[PDB]
Amino acid sequence: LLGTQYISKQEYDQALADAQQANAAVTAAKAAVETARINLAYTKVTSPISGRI
Amino acid sequence: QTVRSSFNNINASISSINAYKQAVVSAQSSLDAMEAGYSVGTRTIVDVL
């Protein structure tokens, strides 16, 4: 609806906020998974050398 | 009755004008709040029209 009529570009850009803002909120939550993924599959062996245990 | 009627019609109609001429100045300003509002983007083209 941009260029054409109703959207009144700020009220678009108030929603272009909310996409760009909540996708950034995903990036917080996708890394919040990633912190809690590297506390889940982070158990344990080995310490990343490859040798004789 | 008739002479006082038209004389009290035109006294109404003068104050009618200075109402609806002010009502232009509102609706001229409310339009120009849209043309300045649509050129920057807060109001849309239909709130203009």
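The residues of chain B that appear here are 347-395 by Swiss-Prot count, in order.
The backbone N, Cα and C atoms fix where each Cβ goes, and this holds for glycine too.
Around B:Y384 (mutagenesis position), the same-chain residues six or more apart in sequence whose CB sits under 8 Å from its CB are B:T390, B:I391, B:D393, B:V394, listed in sequence order. The annotation that Swiss-Prot gives for the mutagenesis experiment B:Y384 to F reads: Partial channel opening. Increases sensitivity to vancomycin, by allowing its passive diffusion across the outer membrane; when associated with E-389.
For the published mutagenesis B:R389 to E, Swiss-Prot gives the following note: Partial channel opening. Increases sensitivity to vancomycin, by allowing its passive diffusion across the outer membrane; when associated with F-382. In the three-state DSSP scheme, B:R389 (mutagenesis position) is classed as coil. Around the Cβ of B:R389 (mutagenesis position), 19 further Cβ atoms fall within 10 Å across all displayed protein chains.
The annotation that Swiss-Prot gives for the mutagenesis experiment B:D393 to A reads: Decreases inhibition by hexaamminecobalt(3+). Other C-beta atoms found within 10 angstroms of the C-beta of B:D393 (mutagenesis position) number 15, with every protein chain shown included.
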